[PDB]
Structures are given as structure tokens and as C-alpha cells.
Amino acid sequence: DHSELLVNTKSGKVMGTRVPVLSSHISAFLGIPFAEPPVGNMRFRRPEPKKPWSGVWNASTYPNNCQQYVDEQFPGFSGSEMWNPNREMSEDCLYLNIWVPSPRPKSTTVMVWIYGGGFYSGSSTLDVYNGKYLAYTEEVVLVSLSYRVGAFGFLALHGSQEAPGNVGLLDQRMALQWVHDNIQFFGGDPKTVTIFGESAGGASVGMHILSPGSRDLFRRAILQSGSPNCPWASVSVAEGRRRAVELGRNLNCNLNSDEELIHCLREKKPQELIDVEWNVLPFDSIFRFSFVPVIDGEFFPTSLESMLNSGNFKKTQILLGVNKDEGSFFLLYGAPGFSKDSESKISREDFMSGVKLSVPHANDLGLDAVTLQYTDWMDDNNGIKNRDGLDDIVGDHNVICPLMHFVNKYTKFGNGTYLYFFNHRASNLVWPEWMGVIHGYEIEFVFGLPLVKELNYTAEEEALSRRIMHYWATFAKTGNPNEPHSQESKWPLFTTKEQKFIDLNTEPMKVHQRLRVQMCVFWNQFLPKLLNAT
Ligand SMILES: c1ccc2oc(CNCCCCCCCNc3c4c(nc5ccccc35)CCCC4)cc2c1
Ligand SMILES: *[C@@H]1O[C@H](CO)[C@@H](O[C@@H]2O[C@H](CO)[C@@H](O)[C@H](O)[C@H]2NC(C)=O)[C@H](O)[C@H]1NC(C)=O
Ligand SMILES: *[C@@H]1O[C@H](CO)[C@@H](O)[C@H](O)[C@H]1NC(C)=O
Ligand SMILES: *[C@H]1O[C@H](CO)[C@@H](O)[C@H](O)[C@H]1NC(C)=O
């Protein structure tokens, strides 16, 4: 080798870069391709594996982020801008990143990060997805993948093979193929790969657990605030088709045959599709899960629920959880009365509307049912209560109760579940109090940022991040987040009978049972039953 930053891989030779890590240093390989650029006539198709290359691929800088809608609701605002692309956007975007410990290890554990963003945005290159503190602190090879989002990734004319749909999931699978085939040269154990991810990354993980074509490519799985059965995470092939033809209609396109339609859509510039993306949604939910995975009979042989009942999925160990206020950012962005700079107390009227916004698929009875469920009628004009109740509505319906359904289903067949509730609101949070513990805001703990002194996290936050990185890495290494026979308090296994989970915050650990049963019984059993009858 005569070098640490040089690696020969079944695709090509790769030149690394040396990086500082809290006064130490590590190796890092940025922007390694794993597939052919999906440009021109390749748009909306299955990816192809990268054609192997003569020479030294300069893997010393982050790659172009994929093409997505950017978030300008708060220009200049870091809380919101941290999530936007920070490298140039381009259809040429299927690369990946490895952080290897230094000195290069023998065959140690690999974690692969799959970003979220609702399947319409996201980027592998964000400050908070910086793999170096975790790769360093826990001695793991940390990969981060990238995948087409939006129409580029999920336009779906089932029957067609030109835009079959799901292709963004296939992007991830191929990144995962590549880890299977090449991570050995980098010091990592291809028999010890944990895929982890948040939001749509969390659901993508769960979809790889489910899909036959992906199960064999990894060992263990972490799902953070996302689950494949989330209502924003998939659509029927009928509704993908319907939505895809509506992108044509919106862009003046021939609609007689798929060939016609795809051809038209392939001619248009990127920002053009992005600009009419919103306008495919029936009406509506706020924000733009236009193009998402399809239940296609291929990647997904049958319906998720049926897969999940029959046990048709990978049986291994999972670690997963939710944040206390998943819903808060949705309300801020899409619902009246809710604004970044006020306490956002909610009139009783703005509650009726907010309910309607959050449960689009429901009839008047559904809305009454949800309203009854979440309303204190001894004090129905409390604007804090109404504001918080709406938050819980949105959080439970879209993240917690689908996640709890998945957990109870998986655990009947799987080989060990661990379940967390992250309810710490960070000291240095730039968002207003009423949002609480926000969708996405445990990521920074997982990826080590509170160990950087520059960023003003408290010491008790430094200890939390260290504890969490350990749980995560110990779990990836062993299928269990606890240390062999250590003094520290044990995070119990989640079981069907007893359903224990822990909080994840600065106070000493507490174990609980049945995370949000009452509401989840409502969302998972009662409400669907009531809508199917009426
Ligand atoms: C209620 C209803 C639907 C929901 O779907 C999801 C899962 N993914 C949604 C992410 C797509 C919206 C992201 C646009 C802004 N990017 C952010 C993202 C996240 N958190 C944010 C918090 C505050 C402001 C912006 C955030 C975390 C996920 C990455 C994108 C969560 C969720 C909650
Ligand atoms: C995970 O699976 C392992 C192995 O597939 C299970 O361990 C076996 O348990 C049976 C009965 O408990 C024993 O007869 C064997 O000695 C164990 N085998 C091994 C290889 O350890 C284990 O119980 C499963 N874990 C969970 C939490 O479901
Ligand atoms: C790798 O690429 C970047 C792009 O500007 C450059 O800064 C860096 O010095 C290059 N290294 C080599 C080996 O050329
Ligand atoms: C704490 O650090 C931040 C960096 O995000 C810095 O901008 C800020 O000025 C510091 N706080 C105070 C009170 O000076």
C-alpha cells in the first residue's frame, strides 16, 4: 500500500484526504461514484453501476448534491438552511462518502447513513451528517450514501421499464451493493454493516428490511423517526401513474403512451419539474411528498401490511425511535396560527382547521373523532393545549403511531428490538420553544456535533451524545446497544409482552412501557376502521 489514503477498489483506485478530528486526524473519501450519472436518456431509469475507471479518482471533496426543491421559508435562518444543499445541485449526484479510522483497521464495523428529507429533498453533505466524529470516537467505518429524490428518484409509470419507479431506492441498494463489494479495502467488515437513517432514511431502512433484493446486503438496521408504513412514505402504482401523468399535464406533454410522456419529461430542465412538483398532490397535506416509493410487486412483492403480518422480511436486530415533537415543524411550515417567532397559541377555530390540514384523507366523522381524542373539554380554549394537541396529532399520525405499528409487527418475528424516545431539547436550539424536540434534532447527537466545543452545547449534552454514539455503535457491532456486563443502566430489549423503551435525555435513564398506546390504538385501529365503514 505504501499509503493510507490510497485504496484500490473493484471499480478503480481512489485517493483519500486527511482530516482533523478534535485534535486527532482520520482518513476520508469523499464523492466516490457508485453508479453512472443518471443524466439525459438515463433519467427516471434504474441506475447502472459505475463503469470502472483508469487512474486515481480524486476523492478529497464532497460531491454535488442531487436536484431538489430548496427551502426558502426562512432565508438566512440556520435552523432551516442547515437542511438545504450546500454543494451544487446536479442530476450527476450518486456518490458516497467514507470516513475510515486512522490507523486503518482490520475488518471492523460499518455504518451506512441514509438521509431523509421526505423523499423530495436531502443531501449526504450536510454539516450534521459529518461522519468524522463518530468514525473517530467509536472506531467504525462510516459510509454515507446519496440517492435521487423527487421525480428524478420516484416518478413511477408501473408497467414501463423506462421510468418503473422506486429508482431512488435502487440507488441506495446499489450504494449498498458497492459497500458489500468494496468496503473490505477500506477496513470494514462486509458481514457487519448497519444501515441507519432518519425520516425518509428511516423508512428507506425499513424498506430494505422488507425488500427481497436488499436484505442480504446488510446485517442490522437503525430507524430514526421513519418507518416504511408511514402514510407519506409510499403510494399505490395507480396513484403514482395518476400523479406522473399529472406532471405531464402540468408541463404540456403528450399523454397517449408512457413512451410519449417520459420522452417529453426527459427534455425539460431540472428546475422545471421541481417547480410544478407540488401541483400533483390531490389536496393535500402541507408539503410535497409528490413522488415517493411505489408498492409495485417488484421491490415490494405485496402490500407492506401483508408482508408485515406474514413475516415476509429480514429477521435481524433493530434499534429505533422517535422524537417527542415530530409534528411541530410541519405546523410551523404549513398551518395557520403557527409562526416561528410567536408562542403560536391556537384559537379554537385554528384548531378545527389545523385538524383538517393534518388528516386530509378523513371525512367529518373522522375529524370529529380526532378532535374528540385530542381536546380537553374542561378547558377547550387553552391556546397552549390546542397548540400542543395539534403538534401531537401531526406527530402521532405521521411518525409515532406508524412506527409503533412497525415495531409491534417486526418484533413478533425479528431477533431483538431496541426502542427510544428522544425528548431532550438542546440548549443552543435556534428554533422557538413551542416546537420542542423537533423532527431531525437528535441527528446532531448521533453524529457527534456536541463534542465540538465551538458549538456551545453543554457538558451534559456532550455526555448524552457520547452515550448515544455508543449505543448506536455498540449496537451495530453486536446487535445490542449495551456493553458486556458494564456498570451502566441497561436499555431493555423491546418485547411483545412488555414493550419497554427508554427516554434518551440528560437525566438518569428511565424505562417505560407502551409508548403512546392510547393514541396509537386510536390511529392504528379505531380511526382506520371508522373511515373504512363510513
Ligand atoms: C409530519 C408530517 C409528515 C412528516 O414526514 C416526516 C418525514 N420527513 C419529512 C421531511 C421533509 C420536510 C423537510 C423540509 C425541511 N427540512 C428539514 C428536515 C428535517 N427537519 C427539519 C426541521 C425543521 C425544519 C426543516 C427540517 C429532518 C429531516 C430532514 C429534513 C415527518 C413528518 C411529520
Ligand atoms: C436471536 O437468535 C438466536 C440464534 O438464532 C437465538 O438464540 C438461541 O436461543 C435458543 C433458545 O433460546 C437456544 O437453544 C440457542 O442456544 C440460542 N442460539 C444461539 C446461537 O445463541 C436468540 O434467542 C434470538 N434472540 C432474540 C432476542 O429473539
Ligand atoms: C483534488 O481536487 C480539488 C478540487 O479543486 C483540489 O483542491 C485538490 O487539491 C485536488 N487534489 C489533487 C490530487 O489534485
Ligand atoms: C456561542 O457560539 C456561537 C456559534 O454558533 C456564537 O455565534 C455565539 O456568539 C456564542 N455565544 C455567545 C453568547 O457569545
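Shown for chain A, in order and in Swiss-Prot numbering: 23-556.
Each residue, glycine too, has its Cβ placed from N, Cα and C.
While the structure shown retains the original residue, Swiss-Prot records the mutagenesis experiment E220 to Q or D with this note: Decrease in activity. In Swiss-Prot, the entry for mutagenesis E220 to H states: Loss of activity. The structure shown retains the original residue. What Swiss-Prot notes for the published mutagenesis of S221 to C is this: Loss of activity. Looking at Swiss-Prot, you'll find the mutagenesis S221 to V noted as follows: Loss of activity. Summarising the annotation, Swiss-Prot assigns active site, acyl-ester intermediate to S221. Feature annotation from Swiss-Prot assigns active site, charge relay system to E348, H461. Quoted from Swiss-Prot, the note on the mutagenesis of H446 to Q is: Almost no loss of activity.
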Close recorded positions near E220 (mutagenesis position), where close means Cα within 10 Å, chosen from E348, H446, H461: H461
Distance-selected recorded positions near ligand 1 (C-beta under 6 Å), from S221, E348, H446, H461: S221, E348, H461
Cα-Cα distance linking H461 (active site, charge relay system) and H446 (mutagenesis position), given in Å to the nearest integer: 12
Between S221 (mutagenesis position) and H461 (active site, charge relay system), the C-alpha gap once rounded to whole angstrom: 8
Fewest other Cβ within 10 angstroms of its own Cβ, chosen from the recorded positions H446, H461: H446
Where the C-beta lies under 6 angstroms from ligand 4, the matching mutagenesis positions among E220, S221, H446: none
DSSP-derived structure type at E220 (mutagenesis position), helix or strand or else coil: strand
Alpha-carbon distance [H461 (active site, charge relay system); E348 (active site, charge relay system)] in Å: 5
Cβ packing number for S221 (mutagenesis position), 10 Å threshold: 27
Neighbouring C-beta atoms (10 Å sphere around the C-beta of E348 (active site, charge relay system)): 26
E220 (mutagenesis position), number of other Cβ atoms within 10 Å: 27
